[PDB]
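Scroll down for the structure; my scribbles are underneath it.
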Amino acid sequence: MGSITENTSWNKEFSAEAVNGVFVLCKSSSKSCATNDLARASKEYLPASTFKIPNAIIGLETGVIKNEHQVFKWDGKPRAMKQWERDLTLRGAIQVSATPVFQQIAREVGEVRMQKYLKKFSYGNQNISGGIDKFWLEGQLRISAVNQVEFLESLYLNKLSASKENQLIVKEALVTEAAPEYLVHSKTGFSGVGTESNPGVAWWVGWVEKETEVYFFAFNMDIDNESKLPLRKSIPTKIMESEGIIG
Amino acid sequence: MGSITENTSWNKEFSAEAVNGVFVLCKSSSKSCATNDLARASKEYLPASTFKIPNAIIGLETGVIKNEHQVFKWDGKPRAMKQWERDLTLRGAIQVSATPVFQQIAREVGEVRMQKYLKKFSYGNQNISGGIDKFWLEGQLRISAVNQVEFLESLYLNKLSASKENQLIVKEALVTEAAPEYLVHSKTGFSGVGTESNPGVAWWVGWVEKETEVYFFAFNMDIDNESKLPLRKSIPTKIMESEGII
C-alpha cells in the first residue's frame, strides 16, 4: 500500500460495543489506507481460519487439491461442528470453515512446501512451528491487519506466486455477498476465547469490488466470550455502510 | 443433452401469472433435464442480453478485452440507459447489461472471428447476420433453453473452446447471489415488447452450485409489456425454491 492514516470517525462503532479492535480499509485507486488504530493495525495475531485463504492457494498450487470442483468427502467420523459433518466443495469448506479439511491439506502439503509458499506470499511472521496441522490455530504464526490487506491486494491482482487459474479459483470461492454494484470476497477467523487477561482474536478480512473501485479490508478484535463473535462482521459492515461502500 | 422429460408440477407458476413460457432445469448435468413444455424447451429465440456470456468469453479469447481488470471507459456520449453512462468493469458491464460496451466488443471481434467462436460453442443457430453490433438484439441469431443449459454446463466445466482462465473470469462476473450453502451465476435478457400478436422474449439463464450439487437452468417467456419483466426471475425462482434448490 502507498499510505496509511489514522482517523476517529469509526471509533463510535467500537465504543458502542465495548470492543478493543482495529479496522483497516484501503482504496485501490489511491493506494491509501485508513485505520482507527495505527498501533493495532501493525500488531500481529494468530490468523486462525483466515489462513484458509493462503492454505487453499497452496493446496491448489501443490496439487493436493486437484481442481476447483474437488469434493472433500466426509469419512463419517465425528467432527467438532455438525456443519462440518458432510461432503464439501472448496467454497463449502471455506464458507463453513471446515478446519479438519484444511488440516488434512496442510499435512499433505508438508512443512518444506508450506514454509516456501509463506515466504513467497510474505505471509506474516512466516513461522510454522507448533505442528504442521495447527501452526495457524494454536502455534507461532502471526499476521497484522496491514499484512492481511497487502496479501489480499496481491491475490486480487493475481500477483501471488501461484498460477492465475489457482488465484481465480480461490477468489471465486471467497465470494460472500453479490449485488449488482458490488461483490464482497471475505473470510472470518476466531482463535478461541483465550482468557479475560489474555483474550482470543476474531477476524474478518476481504475486499469489495464496487463500481470500478476496489476496497481491501481487515478487521480484528479481542474476544473473551463467544457471544461477541458476530461483532467481527457487524462493526466493519457498519463502517463500510457509513462510508457508502456496501449496503 | 441426453433426454428431456416433462414435469407438470410447475405449470401453476406459469398459469397463475398468465405466462406463456418454458423452464428447463438439469440436476448434475444435461444427461437428464426436466421442463414444463417439451416443444418450447427446444424452440429458439433471440438471446438478447444473454449473449453477453459468449460475447465476454470471445472478447477475452481474442484479446479485445485485455484481461480480468479491464475498465470500459465511458466517452461521455449519450447511452440508452443512464445506468450505462459510467466507467464499468467486466462484471459491472454484465450486471447492468451495458449493451453499447458489448456492441463495441463485437465490432472489434469482427464477423469472421465471431462466426468461428459461435460455431466452436455450438451457440444456437450460429446465425450472425443482421449487423455485427446488433445480430443478437434484432438480427437472425436464435437459441433455445436446452442449448443455453448445454452451453452453460460447458462453461461451468471449463470445456468451452477458450482458456480455463477466461472461462473462470466470466464465471466470476456472472455471480448474482451468494449464500453460505449456494452460489447463483446468472444472466437476464429482454428482446423488447414487440406486439400482442408478435411478442418479445425475456430470459433468465444460469446455474446454482448447492452443497456438492449443480443445477443448470434456462427460463424464457413471451412478453409484450415491460410491467411483466420481473416474472422472468420470479417464476423460475419460485420453481427452484419449491425444488429446494435456493
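Numbers run from 1 along the shown chain.
Any Cβ shown, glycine's included, is placed from N, Cα and C.
Per Swiss-Prot, active site, acyl-ester intermediate is recorded for B:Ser49. Packing around B:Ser49 (active site, acyl-ester intermediate) is summarised by its Cβ count: 21 other Cβ atoms lie within 10 angstroms of its Cβ, all protein chains included.
Secondary structure at B:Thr188 (beta-lactam binding site), as computed by DSSP, is strand. Annotation comment: Swiss-Prot describes B:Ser97, B:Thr188, B:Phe190, B:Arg232 as beta-lactam binding site, evidence class experimental evidence.
For the published mutagenesis B:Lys52 to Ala (Swiss-Prot position 70), Swiss-Prot gives the following note: Abolishes catalytic activity. A helical conformation is recorded for B:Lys52 (mutagenesis position) in the three-state DSSP classification.
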#### Entry: Cβ-centroid neighbourhood (8 Å) of the beta-lactam site, B:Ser97, B:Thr188, B:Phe190, B:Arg232 excluded
B:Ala48, B:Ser49, B:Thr50, B:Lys187, B:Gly189, B:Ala202, B:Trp203, B:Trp204, B:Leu229
### Query
In this structure, which of the recorded positions B:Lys52, B:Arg232 has the fewest other Cβ atoms within 10 Å of its Cβ?
B:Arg232
### Query
Near the Cβ of B:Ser97 (beta-lactam binding site), how many other Cβ atoms are there if near means within 10 Å?
20
### Task
In whole Å, could you give the widest CA to CA gap in the beta-lactam site formed by B:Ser97, B:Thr188, B:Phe190, B:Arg232?
15
### Subset of binding-site residues (B:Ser97, B:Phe190, B:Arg232) lying within 10 A of B:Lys52 (mutagenesis position), CA to CA, in sequence order
B:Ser97
### Message
Please report the three-state DSSP label of B:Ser97 (beta-lactam binding site).
### Response
coil
### Message
Using the alpha carbons only, what distance in Å do you get between B:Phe190 (beta-lactam binding site) and B:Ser49 (active site, acyl-ester intermediate) once rounded?
### Response
7
